[PDB]
Amino acid sequence: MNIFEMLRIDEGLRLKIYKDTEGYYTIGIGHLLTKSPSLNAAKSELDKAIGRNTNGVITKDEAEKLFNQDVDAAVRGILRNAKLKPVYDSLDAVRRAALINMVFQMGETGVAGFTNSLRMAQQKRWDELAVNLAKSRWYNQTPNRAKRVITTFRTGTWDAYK
Ligand SMILES: [Cl-]
Ligand SMILES: [Cl-]
C-alpha cells in the first residue's frame with residue numbers, strides 16, 4: 001500500500017466529466033476541473049489541462065498523468081506550507097500518506113486551517129487527533145472516506161485500506 005493506491009481507492013477512476021460530491025466538475029482520479037456551474041467551462045479547463053480537444057473524455061493514461069501531477073503538487077504544497085511542513089516532517093511514512101490524502105482532497109489552505117488537529121498530530125496524541133478530526137464538515141459530508149483517513153492517521157497502519 002502506498003499513497004497512489006490509497007488515493008485511487010478513495011477517489012475511483014472516471015474517464016468522463018462528472019460531478020463530484022460537492023457538485024463540481026471533475027474527471028480522472030479526483031482531478032477537480034472547476035467550481036463553476038458550467039460544463040463548457042469544465043470542458044475548457046479539461047482541454048487546457050490535457051492539451052487537446054477532448055470533448056469531455058480522456059484516456060486512462062491521461063487520467064494517470066493528471067493523477068501523478070496532482071499527487072506531486074500535494075506533496076510540494078505541503079512542503080512549502082509553514083503550518084504543514086513541520087507536521088509532515090514529524091510523522092512516520094504511513095501517517096504522511098494520511099496528511100497527503102487530506103491535502104489532495106481539501107487543498108493545502110483547507111488543511112492548514114485545522115489548527116488544533118495539527119498540534120495534536122505534532123504532539124502525537126493519536127486518539128485525541130481522531131476525535132477532533134471527526135468534528136468537521138469533511139467527516140460529515142464524506143464519512144466513509146473520512147473514517148478511512150482518520151484510522152490511518154490514528155493507527156499508523158493501512159488496515160482501513162486492507
Ligand atoms: Cl492541471
Ligand atoms: Cl464517503
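Cβ atoms are placed via backbone N, Cα and C, with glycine included.
According to Swiss-Prot, the mutagenesis experiment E11 to A, F, H, M or N carries this note: Complete loss of enzymatic activity. Per Swiss-Prot, mutagenesis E11 to N is noted as: Loss of 84% of enzymatic activity. Swiss-Prot documents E11 to Q as a published mutagenesis change and attaches the note Complete loss of activity. Annotation comment: Swiss-Prot describes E11, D20 as active site, proton donor/acceptor. Experimental mutagenesis at this site is recorded by Swiss-Prot as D20 to C, annotated: Nearly no effet on specific enzymatic activity. Under its mutagenesis annotations, Swiss-Prot gives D20 to E or Q the following note: Loss of 99% of enzymatic activity. According to Swiss-Prot, the mutagenesis experiment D20 to A, N, S or T carries this note: Complete loss of enzymatic activity. In Swiss-Prot, a mutagenesis experiment is listed as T26 to E, annotated with the note Complete loss of activity at neutral pH; covalently bound substrate. Experimental mutagenesis is annotated in Swiss-Prot for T26 to H, with the remark: Facilitates transglycosylation more effectively than hydrolysis; covalently bound substrate. According to Swiss-Prot, the experimentally introduced change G30 to F is described as follows: Almost complete loss of enzymatic activity. The enzyme is destabilized by 1.5 kcal/mol. Positions annotated as substrate binding site by Swiss-Prot: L32, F104, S117, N132. Among the mutagenesis experiments that Swiss-Prot reports, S117 to F is described with the note: 10-fold decrease in enzymatic activity. Listed in Swiss-Prot as a mutagenesis experiment, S117 to V is described as follows: 50-fold decrease in enzymatic activity. What Swiss-Prot notes for the published mutagenesis of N132 to I is this: 5-fold decrease in enzymatic activity. Annotation of the mutagenesis experiment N132 to M or F in Swiss-Prot: 2-fold decrease in enzymatic activity.
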Cα proximity to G30 (mutagenesis position), best match among mutagenesis positions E11, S117, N132: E11
Recorded positions clustered about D20 (mutagenesis position) [Cα within 10 Å; pool: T26, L32, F104, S117, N132]: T26, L32
Cα-Cα distance maximum in Å, computed over every pair in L32, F104, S117, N132 that the record assigns to substrate: 27
Rounded distance in angstrom between the Cα atoms of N132 (mutagenesis position) and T26 (mutagenesis position): 29
Which of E11, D20, the listed mutagenesis positions, has fewest other Cβ atoms within 10 Å: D20
Per DSSP, three-state class assigned to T26 (mutagenesis position): strand
Mutagenesis positions compared (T26, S117, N132) - the one with the fewest other Cβ atoms within 10 Å: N132
Shortest C-alpha distance to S117 (mutagenesis position) - which of the recorded positions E11, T26, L32, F104: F104
